[PDB]
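Okay, structure first, notes after.
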Amino acid sequence: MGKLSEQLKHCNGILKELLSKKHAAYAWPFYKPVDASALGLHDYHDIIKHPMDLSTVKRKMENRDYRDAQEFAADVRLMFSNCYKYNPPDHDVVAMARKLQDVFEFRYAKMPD
Ligand SMILES: CNC(=O)c1cc(C(=O)N[C@H]2[C@@H]3COC[C@@H]32)cc([C@@H](OC)c2ccccc2)n1
């Protein structure tokens, strides 16, 4: 039970919560990669250079891609940042991003030392 493993278990706990029924009402747009073509967002990949979503974070966690909590947090925040960059701030998806990021930031702050 080394510090990095321990901190990544906390990250995995957060990830499970973000994917849980508890938060499904505002988390669901972040479950899978933005389907730009399907949503008619033909400028999405010109504006967003590094797409990110919770399925990609889950795949990277399962594959032991993340070496520390900082790397995991950078992907979760990239996902939110992409949402805030692309969308007008009054879009429903931005309100949902804000709510899910509140869940993330408050639990991430409870990281074991
Ligand atoms: C991470 N997801 C997104 O950023 C996103 C963007 C847009 C969308 O159209 N963005 C266009 C900008 C520019 O032009 C106007 C806004 C739509 C969706 C939908 O996901 C299924 C959706 C539909 C309803 C509620 C929540 C999310 N997600």
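Just so you know, the numbers here start at 1 and follow the chain as drawn.
Per deposition record, X-ray crystallography, 1.6 Å.
Cβ from N, Cα, C; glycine included.
What Swiss-Prot lists as domain 'Bromo 2' is 2-111. Across the domain 'Bromo 2' (2-111), DSSP helix (H, G, I), strand (E, B) and coil residues number 78 helix, 0 strand, 32 coil.
Record note (Swiss-Prot) on the mutagenesis of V34 to A (Swiss-Prot position 376): Abolished binding to histone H4 acetylated at 'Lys-12' (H4K12ac).
One mutagenesis experiment catalogued in Swiss-Prot, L39 to A (Swiss-Prot position 381), is accompanied by this note: Reduced binding to histone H4 acetylated at 'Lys-12' (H4K12ac). Cβ environment of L39 (mutagenesis position): no same-chain residue six or more positions apart lies under 8 Å away.
Packing around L41 (mutagenesis position) is summarised by its Cβ count: 16 other Cβ atoms lie within 10 angstroms of its Cβ, all protein chains included. Quoted from Swiss-Prot for the published mutagenesis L41 to A (Swiss-Prot position 383): Reduced binding to histone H4 acetylated at 'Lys-12' (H4K12ac).
As a published mutagenesis entry, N87 to A (Swiss-Prot position 429) appears in Swiss-Prot alongside the note: Abolished binding to histone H4 acetylated at 'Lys-12' (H4K12ac). Its Cβ placed at the centre, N87 (mutagenesis position) has 15 other Cβ atoms within 10 Å.
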Integer Å distance between the CA atoms belonging to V34 (mutagenesis position) and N87 (mutagenesis position): 12
Whole-number Å value for how far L41 (mutagenesis position) lies from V34 (mutagenesis position) (Cα to Cα): 9
